[PDB]
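One structure below.
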Amino acid sequence: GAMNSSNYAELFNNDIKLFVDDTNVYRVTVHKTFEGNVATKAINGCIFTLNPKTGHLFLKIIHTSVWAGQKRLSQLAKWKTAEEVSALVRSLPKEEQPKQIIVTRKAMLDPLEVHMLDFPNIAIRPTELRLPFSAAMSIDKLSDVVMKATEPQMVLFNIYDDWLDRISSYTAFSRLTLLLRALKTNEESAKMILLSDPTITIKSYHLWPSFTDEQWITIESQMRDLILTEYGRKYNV
Amino acid sequence: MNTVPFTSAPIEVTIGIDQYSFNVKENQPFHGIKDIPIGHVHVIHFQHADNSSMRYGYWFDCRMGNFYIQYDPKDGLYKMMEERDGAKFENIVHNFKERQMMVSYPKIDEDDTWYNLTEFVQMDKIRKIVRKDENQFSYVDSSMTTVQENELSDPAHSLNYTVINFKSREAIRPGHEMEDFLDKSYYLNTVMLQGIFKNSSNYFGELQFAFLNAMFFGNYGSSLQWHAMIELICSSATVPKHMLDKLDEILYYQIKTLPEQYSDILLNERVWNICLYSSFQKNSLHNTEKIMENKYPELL
Ligand SMILES: O=C(O)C1(c2ccc(Cl)cc2)CCC1
């Protein structure tokens with residue numbers, strides 16, 4: 001059910017829509033056992049649910065206890081995601097419920113369709129573009145609240161901080177995807193770009209530094225440089 | 001044995017009677033079909049020599065009345081009719097037999113194919129899928145659409161099969177989303193078997209009737225119905241042993257009887273690979289899997 005760039009504009013219109021990313025829902029470390037076999041240990045995950053227009057992020061924290069005594073966890077994760085998303089929709093006032101939900105992976109179409117049977121007018125469709133939402137765990141404040149969680153927890157963020165006071169949603173989401181793409185390609189260097197100048201800080205209620213318009217241009221350029229490089233490093237070009 | 005006489009054959013047409021068929025030439029002196037085995041439903045079906053468009057035909061049971069065929073030159077097709085005058089009908093049949101203008105239903109005494117394809121099919125049920133209550137027989141043709149097809153335009157000429165949809169509230173219990181979608185046993189046994197069909201014989205009868213309309217008329221909606229009903233059983237982890245064993249027999253003969261030349265349009269590759277190789281019942285259709293592999297290994 002995936003479209004082309006043609007309507008990058010459908011994103012930022014006035015129809016309420018949410019992006020659902022399940023990459024970080026089911027997360028493991030793989031290790032050797034005393035007997036020299038391999039075992040996984042689960043760590044906390046999250047559902048990344050984002051309104052691209054408003055920047056609102058509904059970060060559903062998935063505690064490791066949800067997997068206890070369950071089989072086929074990677075398949076269960078997709079259904080747990082669909083259940084949480086449906087619960088979120090049901091918890092919103094009607095006028096705030098999305099008209100459509102965009103899954104970033106095609107394996108979520110059926111778990112979500114089934115959980116949303118009660119909402120026939122909410123269109124479920126997947127991307128066939130490449131969105132970097134899996135890098136949301138590279139954002140320090142987001143990573144921190146997931147790892148510290150002792151129980152299931154829903155934490156609300158604005159992933160655009162205050163940008164919308166100054167730029168459009170279109171630009172705001174292009175900056176976010178460029179920041180996330182950079183973080184995904186070379187986290188260390190991306191984080192170096194963002195903090196090298198200690199005079200530019202991160203407000204306690206923000207996720208990203210308080211760059212001026214001028215400083216955002218420079219930053220965005222450095223992130224583009226980064227991605228282009230890593231592309232060279234990787235492919236030898 | 002019973003008889004379906006023909007008033008005449010004014011236009012050239014290939015006539016089918018169950019899985020048998022013979023060519024009749026424009027105004028050849030053809031007057032019907034005799035020795036039709038009592039105890040089974042049957043289908044007499046037609047493809048005009050001049051317009052292969054619209055295969056069409058009639059489901060009937062000779063125990064339910066005296067039936068004849070009459071070409072209608074206004075509507076342009078062979079029409080089944082009932083003769084209520086019993087004395088008149090015996091009279092007509094005896095004269096046509098005496099003049100030997102009837103073909104004999106050519107059953108081979110060792111052959112159980114028709115029974116094996118119509119085991120669970122009953123006229124009373126056919127007449128509920130094909131609603132035209134003034135007639136004791138039922139008309140079907142290539143183009144008739146199903147109730148589910150019209151939902152996604154004339155309901156008088158629809159095929160009223162049981163709607164099956166794996167992503168519906170009917171199929172999916174609130175709170176059991178993942179469970180009921182990956183193991184459809186609830187949907188099969190409680191919703192459909194216990195709720196709608198009442199027993200497995202009525203389920204298999206619709207199954208077989210859907211297959212037969214798909215094959216004899218290339219009715220696409222019927223084909224969709226046949227595949228759906230197989231997939232529901234095969235995707236159910238919990239099915240009565242007797243249902244599994246019968247289903248293997250049902251499907252084996254359907255596969256056995258299917259014209260090879262039609263295998264590319266009437267068999268859904270996805271459903272069959274799923275049923276035979278990925279589903280809960282992957283190991284429970286030995287006969288059906290052996291003939292699918294030996295006859296159509298290309299689909300798989
Ligand atoms: O083309 C795509 O995949 C993207 C998309 C997704 C949903 C809508 Cl409504 C419109 C554009 C563009 C970012 C993902």
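The first residue you see is number 1, and the count goes up from there.
Placement of Cβ uses the backbone N, Cα and C atoms for every residue, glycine included.
Under the three-state DSSP scheme, A:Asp21 (mutagenesis position) falls in the strand class. The number of other Cβ atoms within 10 Å of the Cβ belonging to A:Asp21 (mutagenesis position), over all protein chains shown, comes to 23. Swiss-Prot gives this note for the published mutagenesis A:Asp21 to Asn (Swiss-Prot position 1853): Reduced growth at 30 degrees Celsius. Strongly reduced growth at 16 degrees Celsius.
For the mutagenesis of A:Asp22 to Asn (Swiss-Prot position 1854), Swiss-Prot gives this note: Reduced growth at 30 degrees Celsius. Strongly reduced growth at 16 degrees Celsius. The structure shown keeps the original residue. Around the Cβ of A:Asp22 (mutagenesis position), the same chain contributes A:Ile47, A:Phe48, A:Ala77, A:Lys78, A:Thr81, A:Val103, A:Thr104, A:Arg105, A:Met108, each under 8 angstroms and 6 or more positions distant in sequence.
Counting every protein chain shown, the Cβ of A:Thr23 (mutagenesis position) has 19 other Cβ atoms within 10 Å. According to Swiss-Prot, the mutagenesis experiment A:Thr23 to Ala (Swiss-Prot position 1855) carries the annotation: Reduced growth at 30 degrees Celsius. Strongly reduced growth at 16 degrees Celsius.
Taken residue by residue with DSSP, A:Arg105 (mutagenesis position) is part of neither helix nor strand, so it is coil. Recorded in Swiss-Prot as a mutagenesis result, A:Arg105 to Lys (Swiss-Prot position 1937) carries the remark: Severely impaired growth. Reduced growth at 30 degrees Celsius. Strongly reduced growth at 16 degrees Celsius.
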Within 10 Å of the Cβ of A:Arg105 (mutagenesis position), how many other Cβ atoms are there?
17
